[PDB]
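Asker: Quick one: this structure, given as structure tokens, is what I'll be asking you about.
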2 protein chains.
Amino acid sequence: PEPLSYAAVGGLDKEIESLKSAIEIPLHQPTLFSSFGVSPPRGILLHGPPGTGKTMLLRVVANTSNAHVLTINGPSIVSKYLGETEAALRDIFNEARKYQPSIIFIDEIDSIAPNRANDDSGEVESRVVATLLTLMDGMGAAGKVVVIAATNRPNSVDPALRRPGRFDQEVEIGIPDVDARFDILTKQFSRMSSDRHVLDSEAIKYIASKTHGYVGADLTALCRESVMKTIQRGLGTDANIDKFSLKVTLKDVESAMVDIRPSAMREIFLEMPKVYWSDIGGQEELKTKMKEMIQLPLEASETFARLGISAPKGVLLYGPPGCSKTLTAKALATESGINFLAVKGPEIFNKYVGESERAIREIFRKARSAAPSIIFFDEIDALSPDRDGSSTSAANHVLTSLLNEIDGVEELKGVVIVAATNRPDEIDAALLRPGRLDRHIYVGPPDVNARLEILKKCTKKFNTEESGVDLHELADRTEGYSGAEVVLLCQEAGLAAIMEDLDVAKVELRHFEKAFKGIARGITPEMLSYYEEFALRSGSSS
Amino acid sequence: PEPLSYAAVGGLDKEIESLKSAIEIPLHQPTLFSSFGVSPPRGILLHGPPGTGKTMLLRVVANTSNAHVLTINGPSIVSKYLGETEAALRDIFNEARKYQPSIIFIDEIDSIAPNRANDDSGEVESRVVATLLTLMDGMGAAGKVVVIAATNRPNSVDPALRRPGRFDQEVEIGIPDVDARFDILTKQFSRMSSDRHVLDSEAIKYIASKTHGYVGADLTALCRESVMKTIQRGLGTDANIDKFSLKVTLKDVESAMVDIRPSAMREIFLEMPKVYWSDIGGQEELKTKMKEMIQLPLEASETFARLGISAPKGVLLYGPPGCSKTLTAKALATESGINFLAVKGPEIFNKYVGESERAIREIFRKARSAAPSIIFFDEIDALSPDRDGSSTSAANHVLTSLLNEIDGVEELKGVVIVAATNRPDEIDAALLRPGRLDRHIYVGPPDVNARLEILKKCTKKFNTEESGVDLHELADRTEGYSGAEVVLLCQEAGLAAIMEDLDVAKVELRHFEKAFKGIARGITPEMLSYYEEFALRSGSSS
Ligand SMILES: [C][C][C]S(=O)(=O)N1N=[C]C2=C([C]=C([C])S2)[B@@]1([O])O[C]1[C]([O])[C]([C]OP([O])(=O)OP([O])(=O)OP([O])([O])=S)O[C]1N1[C]=NC2=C1N=[C]N=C2[N]
Ligand SMILES: [C][C][C]S(=O)(=O)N1N=[C]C2=C([C]=C([C])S2)[B@@]1([O])O[C]1[C]([O])[C]([C]OP([O])(=O)OP([O])(=O)OP([O])([O])=S)O[C]1N1[C]=NC2=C1N=[C]N=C2[N]
Ligand SMILES: Nc1ncnc2c1ncn2[C@@H]1O[C@H](COP(=O)(O)OP(=O)(O)OP(O)(O)=S)[C@@H](O)[C@H]1O
Ligand SMILES: Nc1ncnc2c1ncn2[C@@H]1O[C@H](COP(=O)(O)OP(=O)(O)OP(O)(O)=S)[C@@H](O)[C@H]1O
């Protein structure tokens, strides 16, 4: 029995500190809030997607805090009929009250008081929510009691429990980021002695990098699976190997990766990978314009206010498919340092009725929470009201929610909305009017310098100068290819290289010639003329 | 009471070894990786389509493991009300814990804790899932207890029992393949003495070949019916035959097949028959091209990585209806030696809203699991968003799932997606953009050499050279035919042969002339123009 400690928790140090404060300020000294004449906040609710580390945090709070732990075991104290159940829970609260200081732990409130939905059994669920409200109505500002709550989904909890003055302090324990994933991995692999874990910190970098979707508990599972497969490699050599100290290795960790893949973020707003400005080929004009028109307003708020001008509220990127738009937004995300929440088009539109408006609401709330922030909307084309009557019940509602959140700049100061599209017309004109998503930047097919840069980025691994191919004739021969077609031309050239030989280490011009014959232009002059005719009708930066 | 052994199980050797490993490492050697610091797995799940051999596997594991088995008999220990039921299951777990080492068998979790669906009676189902989780929360890292549970459909089980750090380890027992079917039949017919079973191993090969949809129990059922129909023939000669040792013959086994088939396999991800490169008439250019751009990337990954190019992810086969597309894909499957998941177009798009999402997610999970693999999407034309508002609820969701899943290059190193559409224009352009299903290959009507080879393959059985018909005048006379049209020309010639005589063994040019009169070209110049037009608009390998 090793008692847990805050060193065991990982990747949540920010909200670890927040929860520690929300426990220490009450439960150790309510006199402070007695002086300031507000009822002390009784009730901290730990949100979070499943497996993020709630229950572990509750256990570590119980172990670390010197107060007395009490538990509402959900069903495990509710009796057959509620007449004894309500008495039992009141008895729990009273026993906490007599032995102040005390903490009441409620796990899985969704399994206790979800009375908003249809599953509210008036004999059971309504009674439980009623008694929760009734006793939560008072424990005494002088009382040294606190209620802590953990739910895998908050909105399932009825709004009645989440009214203010009830348990309403909130700690949003969320999906770990890349650095948080590294923290969790380092702690987990330090739980085992470093002898058996032969992975240098660079290996942990790598495994954290390839564990995008994984959340919390999942990572421990990964480590556990690694153990198993390591043991299996001990048996794969010969069954007679009963010797211990078989090291766990990086290769074992991917071999585990391929098989664990449990429930984690695949229906959550995407955190995109890391790309720098160097990866993007040229387009220095667009790079400068984006750097300015996004990063500068978020880092010049005092200067903008001094000048009597509101900051730009929204920039819309439009260009032929393949040209660097998602990559440019990702690069801005990676090396602008601003919090950057991105959502694909369809992944928010589908979001069956109500879930769409809720999703827009929560994305904007999160954007406001961690200001300054950039909300990236890839393919606004999805959120288009330009369809038949079926769109009136889905597209119109989401469009008007987006409009209502976009406007009202008084509450929007550290938020910039960057949208991307390849079908600019089908973006409802109510969203490209002045005062709204109004700056329009046209990406367009890359110019010759940018194309040459893309070549040099993608042709570097296979010999070019000492293979007799000069990239400039390729660059001026590939006029009109969108950047995707340029990188595909490089890929097809490599495919010809492996065509002619399995272990070749050299790429000739004839391979590029075959590739260039094989690839067809994807940007017809129709599409170009389309984009300038949208440029004339545009609002800003035509 | 014959004791079950692993010799009785068949066609699951890989899964058998995995389960034996997952039962030996705990339950015999907990210390051997309690040192490693991770919590032991402690709870393994056996998936499987109904009748694929779960319950037998549990019985054999019980009868071969020296620990003591305890059975949660589902309802057979659940009482009238859950107050005694939860106590009884706690008592079961405690009696296991005291008598370490112990195994706890849960059969049909779905009949126990399916609380994710509407059939959750909060008095029963919620209580049972709650007591599971609450007791699954702790068994003791040194507690030599293991849970094994089996389900007929996993997703019906809630995510709560399938969180990690929990009842986690999964063993997938699937529909047996052809070789596994041979193994199961060999074991079944060797259970009965070889005297009664007069079928040489070749006959067993044949019967396994023509039992595509049969799974597991079904095959045993087949044997039963064989027995039954065999003794029916014992009564077919004369009722006085009470003599034993009536051999079971092959013909009896097919006569059983015509009746045994229940609804065991549904529109499951399809396994396709075997066709060799020799079967496909000519098309040597397409032979080489497909061989390279599919098999070569999946077998020279290190060379591609060394060269700085990503392997080609997707090949779309577009050709007129009749030319060898599905046949070419099947040939690649059969004699490329790579795992070949393949699902038809209409059988995934038109299932349901969430069912389609789940289908694509699971097909790609399976493709990743057994890498390298080739996902074949025959007739993506079904997955088309080019319809009315009804497509906004079905087509958009399925297409965005496909795009999101195929854009995951970071963990998609050993998968290639091959598609085959007969009208390529109705594929959403987002699925043919570079970086996605992008290499386009045109199959097209067979050239003269291919037509000659097709004839030679289909005319071999009935005499051609010594019948006075030379295949080259046929070959150059049948310009414009699709390959299917050519094989049907051969079939119609045979039909005229059996017209003019019931037991003929000779086909003359006049029969072919009648057939050639009776066949119209299904490949209009309009269709060839359409395909050339899509070629000029394509992305790669135009
Ligand atoms: C790993 C690396 C990362 S990245 O770069 O991003 N990538 N990945 C993978 C792949 C590729 C390609 C291929 C063929 S495969 B990559 O490279 O990609 C990239 C990007 O992504 C592209 C484009 O995209 P975006 O951005 O999106 O564009 P768009 O199309 O416009 O949008 P949408 O959504 O579609 S409307 O491409 C590429 N790149 C690179 N670099 C570059 C490019 N492009 C252009 N330009 C340049 N510079
Ligand atoms: C038994 C043998 C097997 S198979 O070959 O496959 N078959 N079977 C049956 C039959 C036939 C015919 C008839 C009239 S009856 B068979 O032969 O078939 C075959 C195949 O299958 C066909 C074609 O297919 P595909 O590929 O699929 O086409 P398409 O349309 O493209 O697809 P889809 O689905 O529609 S999109 O035909 C035949 N063959 C054979 N060989 C050949 C052929 N074709 C062509 N070519 C060649 N070489
Ligand atoms: N930093 C961490 N974040 C998350 N989980 C962690 C972390 N460090 C260790 N873990 C392990 O992850 C698991 C977390 O379990 P839980 O706390 O039950 O997850 P969860 O948030 O409770 O999911 P629920 O209770 O179903 S909403 C435990 O096995 C911990 O040992
Ligand atoms: N190798 C084998 N694979 C599958 N079934 C086999 C095999 N060998 C024999 N069988 C027979 O298959 C039958 C299937 O029994 P079960 O294990 O109950 O099937 P099942 O998996 O339990 O189906 P469900 O999911 O419980 S409805 C057994 O009774 C055996 O007689």
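In chain A, numbers come from Swiss-Prot; the residues present are 239-780, in order.
In case you wondered, yes, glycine gets a Cβ from its N, Cα and C as well.
Copying in the features that Swiss-Prot gives for the protein in this structure:
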- A:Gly286, A:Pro287, A:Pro288, A:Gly289, A:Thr290, A:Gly291, A:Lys292, A:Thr293: ATP 1 binding site (BINDING)
- A:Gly557, A:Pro558, A:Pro559, A:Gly560, A:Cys561, A:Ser562, A:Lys563, A:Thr564: ATP 2 binding site (BINDING)
- A:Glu346 to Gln: Reduces basal and RLP24-dependent ATPase activity. Increases interaction with RLP24. Slightly reduces RLP24 release. Does not affect composition of pre-60S ribosomal particles or growth (MUTAGEN)
- A:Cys561 to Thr: In drg1-11; severe loss of ATPase activity. Severe loss of oligomerization. Resistant to diazaborine-mediated growth inhibition (MUTAGEN)
- A:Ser562 to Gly: Increases ATPase activity. Loss of oligomerization (MUTAGEN)
- A:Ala569 to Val: In drg1-3; resistant to diazaborine-mediated growth inhibition (MUTAGEN)
- A:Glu617 to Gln: Increases basal ATPase activity. Reduces RLP24-mediated activation. Does not affect interaction with RLP24. Prevents the release of shuttling proteins RLP24, NOG1 and MEX67 from cytoplasmic pre-60S ribosomal particles. Does not affect the interaction with pre-60S ribosomal particles (MUTAGEN)
- A:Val725 to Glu: In drg1-1; slight loss of ATPase activity. No effect on affinity for ATP or oligomerization. Resistant to diazaborine-mediated growth inhibition. No defect in RLP24 release from pre-60S ribosomal particles in the absence or in the presence of diazaborine (MUTAGEN)
- A:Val725 to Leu: In drg1-4; resistant to diazaborine-mediated growth inhibition (MUTAGEN)
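Show me how these features fit into the structure around them.
Answerer: All protein chains included, A:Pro287 (ATP 1 binding site) registers 18 other Cβ atoms within 10 Å of its own Cβ.
Same-chain residues at least 6 positions away in sequence with a Cβ under 8 Å from that of A:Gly557 (ATP 2 binding site) are, in sequence order, A:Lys563, A:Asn660, A:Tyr680, A:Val681, A:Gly682, A:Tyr769.
DSSP gives A:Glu346 (mutagenesis position) a coil state; it is part of no helix or strand. Taking a C-beta cut-off of under 8 angstroms and a sequence separation of 6 or more, A:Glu346 (mutagenesis position) has the following same-chain neighbours: A:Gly312, A:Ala388, A:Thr389, A:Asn390.
Under the three-state DSSP scheme, A:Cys561 (mutagenesis position) falls in the coil class. Other Cβ atoms within 10 Å of the Cβ of A:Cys561 (mutagenesis position) number 25 in total over all chains.
In the three-state DSSP reading, A:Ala569 (mutagenesis position) counts as helix. Within the same chain, residues at least 6 positions away in sequence whose Cβ sits under 8 Å from that of A:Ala569 (mutagenesis position) are A:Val513, A:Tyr514, A:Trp515, A:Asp517, A:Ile518, A:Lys525.
Remark: A:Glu617 (mutagenesis position) has A:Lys582, A:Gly583, A:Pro584, A:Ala658, A:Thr659, A:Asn660 as non-local neighbours, by Cβ distance under 8 Å and separation of at least 6 in sequence. In the three-state DSSP scheme, A:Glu617 (mutagenesis position) falls into the coil class.
In this structure, A:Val725 (mutagenesis position) is part of a helix by DSSP.
Neighbours of A:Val725 (mutagenesis position), defined as other CB atoms within 10 A of its CB across all chains, total 22.
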Asker: List every residue in the same chain as A:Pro559 (ATP 2 binding site), at least 6 positions away in sequence, whose Cβ is under 8 Å from its Cβ.
Answerer: A:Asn660, A:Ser720, A:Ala722, A:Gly760
Asker: Within 8 Å of the centroid of the Cβ atoms of A:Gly286, A:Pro287, A:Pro288, A:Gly289, A:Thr290, A:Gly291, A:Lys292, A:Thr293, which other residues of that chain place their own Cβ, given that this set defines the recorded ATP 1 site?
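Answerer: Going along the sequence, the neighbours appear as A:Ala388, A:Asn390, A:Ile411, A:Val453, A:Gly454, A:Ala455.
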Asker: Any idea what DSSP makes of A:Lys292 (ATP 1 binding site), helix, strand or coil?
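Answerer: Going by the DSSP assignment, A:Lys292 (ATP 1 binding site) falls within a helical segment, counted as helix.
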Asker: Compute the centroid of the Cβ atoms of A:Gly557, A:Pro558, A:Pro559, A:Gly560, A:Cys561, A:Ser562, A:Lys563, A:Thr564, then list the same-chain residues not in that set whose Cβ lies within 8 Å of it, in sequence order, for the ATP 2 site.
Answerer: A:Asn660, A:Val681, A:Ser720, A:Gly721, A:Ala722
Asker: Once near-sequence residues are set aside, which residues in the chain of A:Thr293 (ATP 1 binding site), 6 or more away, have Cβ atoms under 8 Å from its Cβ?
Answerer: A:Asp345, A:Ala388
Asker: Which of the recorded positions A:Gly286, A:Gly289, A:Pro559, A:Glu617 have a Cβ less than 8 Å from any Cβ in chain B?
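Answerer: Correct list, in sequence order: A:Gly289, A:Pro559.
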Asker: For a Cβ distance below 6 Å to any atom of ligand 1, name the recorded positions from A:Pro288, A:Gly289, A:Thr290, A:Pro558, A:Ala569 that qualify, or say none.
Answerer: none
Asker: Anything from the recorded positions A:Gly289, A:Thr293, A:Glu346 with its Cβ under 6 A from ligand 3? List those in sequence order.
Answerer: A:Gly289, A:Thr293
Asker: Neighbour count, 10 Å Cβ-Cβ cut-off, for A:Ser562 (mutagenesis position): what number do you get?
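Answerer: A 10 Å sphere around the Cβ of A:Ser562 (mutagenesis position) contains 27 other Cβ atoms.
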Asker: Restricting the comparison to the recorded positions A:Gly560, A:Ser562, A:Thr564, which residue's C-alpha is spatially nearest the C-alpha of A:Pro287 (ATP 1 binding site)?
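Answerer: Closest recorded candidate to A:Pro287 (ATP 1 binding site) by Cα: A:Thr564.
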Asker: Rounded to an integer, what is the Cα-Cα distance in Å between A:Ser562 (mutagenesis position) and A:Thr290 (ATP 1 binding site)?
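Answerer: Cα-Cα distance, A:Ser562 (mutagenesis position) to A:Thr290 (ATP 1 binding site): 35 Å.
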